[PDB]
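> Before I ask anything, let me first share the structure, which is written out below as structure tokens.
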Amino acid sequence: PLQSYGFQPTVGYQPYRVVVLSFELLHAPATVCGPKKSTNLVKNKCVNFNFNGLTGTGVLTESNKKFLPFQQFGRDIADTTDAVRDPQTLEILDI
Amino acid sequence: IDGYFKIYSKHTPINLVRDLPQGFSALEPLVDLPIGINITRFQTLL
Ligand SMILES: *[C@@H]1O[C@H](CO)[C@@H](O)[C@H](O)[C@H]1NC(C)=O
């Protein structure tokens, strides 16, 4: 036992076409977000950079470090983000 | 670990006889992906 839309094809009984995107925030580790503006990298002058979520200020001078594919970014002794992998190019930039 | 089930693989040309010699070879993460479920039992098929 149910009902049925009485959709006569002729004036104020026009329905609407709906899609609802319901959200959750406590079910698991986060799996969906939005795109982040891939602003062009700038070399040899001090800039405000944010790579892979790592935030800092410095000079992204060119480097050719041999980062392994799984190495999302790099560091050095004393826990300093000396190097980083700039994405969209798999290139390494020395901070 | 912490929801992210992490998958590691490593293929080596060791062909028996040695019976697990010194395995100084490292173990890179082939993929690190968010499943999000606790595990305490398994069985390896063949
Ligand atoms: C992603 O990587 C490809 C590699 O061919 C590159 O052409 C593209 O510019 C990169 N970024 C975007 C905008 O998808």
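Chain A residue numbers are taken from Swiss-Prot; in order, the displayed residues are 491-500, 503-587.
Looking at the header, which is where the method is noted, we find electron microscopy, 3.4 Å.
Cβ atoms are placed via backbone N, Cα and C, with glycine included.
Swiss-Prot feature annotations, pasted as is:
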- A:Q493 to Y: Reduced host ACE2-binding affinity in vitro (MUTAGEN)
- A:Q493 to N: Reduced host ACE2-binding affinity in vitro (MUTAGEN)
- A:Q493 to R: In strain: Omicron/BA.1, Omicron/BA.2, Omicron/BA.2.12.1 (VARIANT)
- A:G496 to S: In strain: Omicron/BA.1 (VARIANT)
- A:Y505 to H: In strain: Omicron/BA.1, Omicron/BA.2, Omicron/BA.2.12.1, Omicron/BA.2.75, Omicron/BA.4, Omicron/BA.5, Omicron/BQ.1.1, Omicron/XBB.1.5, Omicron/EG.5.1 (VARIANT)
- A:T547 to K: In strain: Omicron/BA.1 (VARIANT)
- A:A570 to D: In strain: Alpha/B.1.1.7 (VARIANT)
> If the criterion is a C-beta within less than 6 angstroms of any ligand 1 atom, which of the recorded positions A:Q493, A:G496, A:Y505, A:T547, A:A570 pass it? List them in sequence order.
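Listed by sequence, the hits amount to none.
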> With every protein chain in view, what's the tally of Cβ atoms within 10 Å of the Cβ of A:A570 (variant position), excluding that atom itself?
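If we count other Cβ atoms within 10 Å of A:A570 (variant position), we arrive at 6.
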> Would you mind pulling the DSSP three-state label for A:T547 (variant position)?
strand
> To the nearest whole angstrom, what is the C-alpha distance linking A:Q493 (mutagenesis position) and A:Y505 (variant position)?
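Each residue's Cα considered, A:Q493 (mutagenesis position) and A:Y505 (variant position) end up 17 Å apart.
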> Fewest other Cβ atoms within 10 Å: which of the recorded positions A:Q493, A:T547 wins that one? Let me know.
A:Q493
> Quick one: give me the count of other CB atoms within 10 A of the CB of A:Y505 (variant position).
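Around A:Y505 (variant position), other Cβ atoms within 10 Å: 9.
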> Would you mind reading off the Cα separation of A:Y505 (variant position) from A:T547 (variant position), to the nearest angstrom?
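With distance taken Cα to Cα, A:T547 (variant position) is 54 Å from A:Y505 (variant position).
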> Once near-sequence residues are set aside, which residues in the chain of A:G496 (variant position), 6 or more away, have Cβ atoms under 8 Å from its Cβ?
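Listed in sequence order, there are none.
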